[PDB]
Amino acid sequence: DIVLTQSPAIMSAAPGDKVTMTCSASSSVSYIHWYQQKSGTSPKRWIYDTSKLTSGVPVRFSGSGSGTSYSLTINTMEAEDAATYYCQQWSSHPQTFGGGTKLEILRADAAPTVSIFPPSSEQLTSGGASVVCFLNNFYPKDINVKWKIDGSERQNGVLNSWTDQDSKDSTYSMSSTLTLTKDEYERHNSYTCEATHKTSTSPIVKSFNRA
Amino acid sequence: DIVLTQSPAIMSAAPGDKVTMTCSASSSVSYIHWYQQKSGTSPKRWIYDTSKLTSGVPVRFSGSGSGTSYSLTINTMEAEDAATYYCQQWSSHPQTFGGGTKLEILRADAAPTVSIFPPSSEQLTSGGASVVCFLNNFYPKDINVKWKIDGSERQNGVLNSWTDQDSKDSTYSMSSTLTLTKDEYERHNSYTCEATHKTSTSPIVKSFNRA
Amino acid sequence: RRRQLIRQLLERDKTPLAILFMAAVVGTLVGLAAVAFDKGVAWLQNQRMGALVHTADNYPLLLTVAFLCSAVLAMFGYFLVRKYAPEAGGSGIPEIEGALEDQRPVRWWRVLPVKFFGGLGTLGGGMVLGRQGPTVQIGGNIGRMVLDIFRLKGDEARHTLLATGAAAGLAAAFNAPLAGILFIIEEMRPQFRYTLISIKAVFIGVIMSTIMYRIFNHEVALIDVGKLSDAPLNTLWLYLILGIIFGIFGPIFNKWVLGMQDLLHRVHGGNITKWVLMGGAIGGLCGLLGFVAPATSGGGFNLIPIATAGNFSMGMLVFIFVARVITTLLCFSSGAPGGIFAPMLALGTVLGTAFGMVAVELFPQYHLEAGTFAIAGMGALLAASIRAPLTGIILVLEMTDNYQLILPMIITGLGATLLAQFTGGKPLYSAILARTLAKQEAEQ
Amino acid sequence: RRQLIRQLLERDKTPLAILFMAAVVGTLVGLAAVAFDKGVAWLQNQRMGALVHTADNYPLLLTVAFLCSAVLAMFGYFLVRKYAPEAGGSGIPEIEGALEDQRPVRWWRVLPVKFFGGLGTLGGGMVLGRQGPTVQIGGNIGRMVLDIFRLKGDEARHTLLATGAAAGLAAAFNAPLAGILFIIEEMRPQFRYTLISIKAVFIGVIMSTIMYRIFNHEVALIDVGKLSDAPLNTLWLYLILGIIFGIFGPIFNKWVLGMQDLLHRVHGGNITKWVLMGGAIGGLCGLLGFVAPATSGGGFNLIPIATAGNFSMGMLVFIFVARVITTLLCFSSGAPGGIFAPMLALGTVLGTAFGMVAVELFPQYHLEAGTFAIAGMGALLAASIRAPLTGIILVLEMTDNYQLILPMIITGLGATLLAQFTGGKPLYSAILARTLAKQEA
Amino acid sequence: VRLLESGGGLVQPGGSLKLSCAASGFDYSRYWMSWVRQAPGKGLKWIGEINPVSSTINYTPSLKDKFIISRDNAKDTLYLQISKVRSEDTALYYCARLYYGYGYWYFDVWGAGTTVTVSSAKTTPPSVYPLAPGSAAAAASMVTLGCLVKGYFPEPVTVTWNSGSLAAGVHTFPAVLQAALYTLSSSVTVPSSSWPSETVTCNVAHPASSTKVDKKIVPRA
Amino acid sequence: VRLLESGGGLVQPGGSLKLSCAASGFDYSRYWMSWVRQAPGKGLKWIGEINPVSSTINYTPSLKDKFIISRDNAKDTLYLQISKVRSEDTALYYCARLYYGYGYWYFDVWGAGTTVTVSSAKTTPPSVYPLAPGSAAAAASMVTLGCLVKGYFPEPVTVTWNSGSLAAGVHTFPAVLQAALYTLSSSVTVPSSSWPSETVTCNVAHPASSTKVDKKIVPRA
Ligand SMILES: [Cl-]
Ligand SMILES: [Cl-]
Ligand SMILES: [Cl-]
Ligand SMILES: [Cl-]
Ligand SMILES: [Cl-]
Ligand SMILES: [Cl-]
């Protein structure tokens, strides 16, 4: 049970940059392996025996390390290198994998596009009342959404979910959904959606009124 | 292509006897083979390369021959040897099989065992009316069946079928089946089945009456 | 001097047609022989079944006739040796190997019938002796017999026809031609002075017999371990270790075989009847064990496949090892006509296997398969006792078909001799000659 | 007698000092055999990032597809005629001679010469193997240590020399068993007992094979796959094939020999009439290696394809002859490179054809050309170089069809059995004799 | 080692049928597979043979593509395509496994069989009727039962009892043809004290028709 | 060469499910097969491995028979039996093919892998609601639509637009679980002059629930 722990848990660097991720073992290992895992796909054998690129791996990639500490590197990483790399050993049974490192196409700041929607007429026709509010394509991922019913705070019933960095534009998108009872909803008017991201000092509001 | 012609087309001998069957080639062959085929089964590799019994063949069997003429022999043949032997060659392409030889066993007398059967109730429920009548385990094979409707001759619609000498008891069995229209049948009562075999002077009758 | 060489080079590989043609007649004969022997042997080990089973009801009656038979025969064996060919007794290779250097005669008109019928009894009974060795010898004689019957003269044709006879023999034995050659030219061959043995002559001989053997033994091997897994470079050292172990135990097994054959001399002093009686004694003993725990008796071949698979438990292995480590000595060392070439493989196999199982569990990350170790060592107890690595490595491959294990098989057998050397020991085959050569004299 | 009795009891005792050295040697040979093989490719590679770069202008191709194999081929001959005349050619006739002490082992010369040298001849695309060259690069390696550690005593001079060859032969075809059977069937002083320690060699061979496996794991040089088997009633067919190799074995020997004379006149001994004739045949090859590669290069790559039956009877004979030529013209031209490897290709190719003929000749033997393409992969070794046992085993060693052992022998044997009864001699010994006699006088 | 070939059946003149033969119990490769057919009553006639890598395929003296043998070693299955079939093609088709001794090859392990009947008929399932002894059944030591299988096409039908579990004393007469329909009966003698008391079932199967039926022989109530 | 493993799905605590992995494109034997599971969000964890002749089978530090790996080389299939399952067992289960370089084995070729949810909750089709812009829609250059898929179980749902024919500008947020029910929304930005005027349909599918619905995004009245 070698405790492999991959250093950067998450990291970002602009393509053509030189990136390096560590993978330390609690004890002693030798001939570590690396697997690349892009979203939606099973792992792929990248590097092995510490540094043998696999048939197909761009010569961009390089393995290294020894006994207690190993590493994997990308001389001038490309965008198609965005993924999660998993170092694994089996120089001691039973084999073990590392915590993984997530590589991300660091890009330039992007102001989030905020689109708010009233609960569908059909959902209201069943006591439900979901006020969806999207936040599309922004960067970095740090963003803060906050709801305001009839001009007032609100955190109960609110649910958010971020997407994973886009493979192409390397931006993030996160949705915030406030759920209420057809009645709870009907007894109010102003439903604002405030988004606070680095790209601005003054938050981005986007509301609609039932009236 | 070579024309293998197995001598005795059909032959009979009493177990414990020494039997020999020939297999001549139009031209010249070498390392003949032999396959044994008992009723109901695909051929079985018996002897090969002229005289190599196959794993399992009783040492009772022996192969031989040379170039133009070969043979297969059984020193003291047993009843379980009843079958059809096929010599085959492939010392000249394309391979070719012989005409086969059918071994038949001679045993002592063994009088029939008749059985008359009244048209199934279900067959009658469709205008058909088949009066089956078996004749199980007898020898020799010469046996005469004769039907008698309400005590009278009948040969129309009657169909007989013998089985091939049994591999074990070396007896024969033959079925006789008279077919009629539900009506033709219903308009009679006595349906007798008479079997005449060597084992007796007075035929064996076996009837049933609808009444 | 370079004046000569230049003429010697341009005069290479020219072996008299008369010789080549004879090596052929020889090789052939050897085969037909090796066959009939092997055939006859079984036929008896067979009868010794249509015996037991006939009396399989009365237990003591079994254990009884399961001794008498292997006794009546074993004796008959020793007899046909002590009274007709003292040279036969034992392997028979030490002699041929000596008769090469011209230090022992080839009394074929004696040895042949003696060694043949003789071992037919020892082996056909159930003793712990191979039939390979015995053949190597039966072979050379065959070569000799022709040499004499055709009086073609000239060292070349005496050392050649003698050597090929051996090879042919060794081959038809394991159905292994390559081995039968590598052997003659790694062991039998006069070890210290250039010789007139025509390699090519041997080949034709070897072949001619292997063909003769295939004529009656096709469609079935003597062993059939099937393609085993492979072996990663990170598990190589493990075969070295196993090698070293064979290397220390190699010479030891040699002391025993040797001395034990002395301590077995006292019992009879040299008396034909104190032998013949001691003969059917170990003989009958074997025939008995060969129906109470056969893996301790007989050729031992049959248990190699079973062993390699991993069907024997660590317990049953060790037991079988030791038991054989004993039955083997007690049978060969007893000067009975029969060899220790074949049975040595068995020990090898068995010792290797065990080493495997230990390994398997020791490191499951090497994804081992004991079977491979049971093979790096099938001929290792040859690369220590008989110190003929190259002949072994190849004899194994010749009939185990796992070339994927060539790297390990070598690293073991090498490591074997590398310790069978650095720790006393010597070619158990040479030592025997020396002794039987020094005892020839030093006694007058 | 008394002596022998003491000699027996004193067998297989080889000085720990020797054994330990054979190991250092074997090792070195490996790393070497590797980097050589590695470098060679690397070049045959560049000569691609060359052609493709100019793959538009056809004549521009055929042009740079000559110059490169010319510029290098020359560079090869040069580093030989001006620094080590002993290198040129196989290199085995020498080592084999240096064993009997009839030639020197100028390693401080040969090594860099033969290495970088053949790196050009081969790395360019010439019809020479890289095996032979290594056998030689091997012995020298063995020598180099002998000298650098002045452990004296025949045994340690003939031993460290022999193992160096073996190790070399091995790491070449990743075939240890061959590397040994070889030294003790050919190289070994053919007429007088010697002080070469077998066991010494083994440790050497091994040490290199391991070294080779360290960088060549997971892929073989050949991969014919388990072929069918062969019934005893189709054995004589392999004898026939053997006899054919047995008659054409010595003939190909005459040519290789004489052709290397008729190739002498063109330059008389002039460094520049050679070097120029060098990149001449050299550039030629590099050209054919892009208009019909099966006529140029190592020839390895076409053995698998040949054994399969992918070449038509037409393309076979053509490829045979073409090579029957490029081979002579390249080796006989004293260029640093051997004829061991390329002889296999000829064998394979000749064998295959014999197969196809057989196949249709008798369809009742249910043949598979592939097997004949193997009974003869090393048969043109059992006639030219007359080292059957080393061949048979080198084939098996890397073909893995032991099921064919009975045929493979009956051929190779039938080979030397005619290469004998019809003149011929060890093309490897003849070379020594000549290069030994051309010495005194 | 089982060689089980399916595919056979009923085909109208000038038709085409792909006979299959699934192997199991051995390594399909290393093996030369072939076909041989037996015409009802007549002997055997070799059709073709196709080596491992299918780099070789021969047939008897028969034109262009009457036959087209192939094999998918990936499914250890041997195939046979007969096109433009004619009455001469109606026979039992076996797929053998090929091997040899000294080298003059033999047909090692012949499979089961599969039947191809060339005719314009219709695949007709069979009707199975129970043959129980009459009411005047002189119930002696042994009791003979049996079931009748009639009105089916083409051959063949397989009749077993209690699923084979009752094999001693069984009979199955050769089918007789009449009016483009086949008819056969199956006999099965058992100990009287064993029948009425137990269950005597006759199981008939007609592959072509793709049917199976189990008739329970019950006393004539 | 493909490694396709089925079997996964929904199982209630204390249950048992036989995961299957069908191999194709290589020789199943000579190969050590294994399983490794990835818990949603977390990393990979090796489960077990079973050599060719299945004469060896090891698992990670797990008790008695939580796991039972086996293989039928006759069907080139790798199996895995999990018994007495618990939430910790909910993850993506992959079967890999094992090989090595110098000898320190690696997970050679993986497969898509089956998902295994272990819950009490009951499956449940989803309700799909259209998210059209409000009446005060500041119809600029681009128009953001989207549809809400809520109240379903278990994962997953597949949302496409106009049948995929509209793939640029699409979003599908990860589903959030709440009260034994999943909920996710899908975003799709298109050119304003492209929407009202055309048909923007969102097609949701929930395999488990065996349902498919196409919600047509129409402007708010
Ligand atoms: Cl002895
Ligand atoms: Cl022996
Ligand atoms: Cl012996
Ligand atoms: Cl040369
Ligand atoms: Cl070469
Ligand atoms: Cl060379």
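For chain D, we keep the numbers from Swiss-Prot: what you see runs 18-458, in order.
Cβ atoms are placed via backbone N, Cα and C, with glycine included.
Per Swiss-Prot, the features are as follows:
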MUTAGEN   D:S107 to A  Uncouples chloride transport from proton transport
BINDING   D:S107, D:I356, D:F357, D:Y445  chloride binding site
MUTAGEN   D:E203 to A, G, Q, S or T  Abolishes proton transport, and reduces chloride transport
MUTAGEN   D:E203 to C, I, L or V  Abolishes proton and chloride transport
MUTAGEN   D:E203 to K or R  Decreased proton and chloride transport
MUTAGEN   D:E203 to D or H  No effect on proton and chloride transport
MUTAGEN   D:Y445 to F or W  No effect
MUTAGEN   D:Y445 to A  Abolishes gating, permitting continuous rapid transit of chloride ions; when associated with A-148
MUTAGEN   D:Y445 to L  Alters stoichiometry of proton/chloride exchange
- [ ] Give me the Cα-Cα distance between D:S107 (mutagenesis position) and D:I356 (chloride binding site), rounded to a whole Å.
- [x] 7
Task: Env. residues of chloride site, Cβ within 8 Å of mean position of D:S107, D:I356, D:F357, D:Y445 Cβ - done: D:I109, D:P110, D:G146, D:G149, D:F348, D:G355, D:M360, D:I402, D:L444
Open item on the list: To see if you understand the setup: which same-chain residues, six or more apart in sequence, place their Cβ under 8 Å from that of D:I356 (chloride binding site)?
Closed with: D:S107, D:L145, D:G146, D:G149, D:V273, D:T344, D:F348, D:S401, D:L444
Open item on the list: Measuring Cα to Cα, how many Å separate D:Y445 (mutagenesis position) from D:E203 (mutagenesis position)?
Closed with: 9
Open item on the list: If you pair up every Cα among D:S107, D:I356, D:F357, D:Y445, the residues annotated as binding chloride, what's the maximum separation in angstrom, rounded to an integer?
Closed with: 10
Open item on the list: Is it possible to get the count of other C-beta atoms within 10 angstroms of the C-beta of D:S107 (mutagenesis position)?
Closed with: 26
Open item on the list: Sequence gap of 6 or more, Cβ distance under 8 Å: name the residues on the same chain that satisfy this around D:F357 (chloride binding site), in order along the sequence.
Closed with: D:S107, D:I109, D:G146, D:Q148, D:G149, D:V152, D:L398, D:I402
TODO: Taking ligand 6 as the reference, state which of the mutagenesis positions D:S107, D:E203, D:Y445 have a Cβ closer than 6 Å to one of its atoms.
DONE: D:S107
Task: recorded positions (D:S107, D:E203, D:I356, D:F357, D:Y445) in Cβ proximity to chain C, threshold under 8 Å - done: none
Task: Neighbouring C-beta atoms (10 Å sphere around the C-beta of D:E203 (mutagenesis position)) - done: 21
TODO: Measure from each Cβ of the recorded positions D:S107, D:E203, D:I356, D:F357, D:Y445 to the atoms of ligand 4 and list the residues where some distance is under 6 Å.
DONE: D:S107
Open item on the list: I'd like the Cβ neighbour count for D:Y445 (mutagenesis position), meaning other Cβ atoms within 10 Å of its Cβ, all protein chains included.
Closed with: 24
Open item on the list: List, in residue order, those mutagenesis positions out of D:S107, D:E203, D:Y445 with a Cβ under 6 Å from any atom belonging to ligand 5.
Closed with: none
- [ ] Reduce the DSSP letter at D:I356 (chloride binding site) to three states and note it down.
- [x] coil
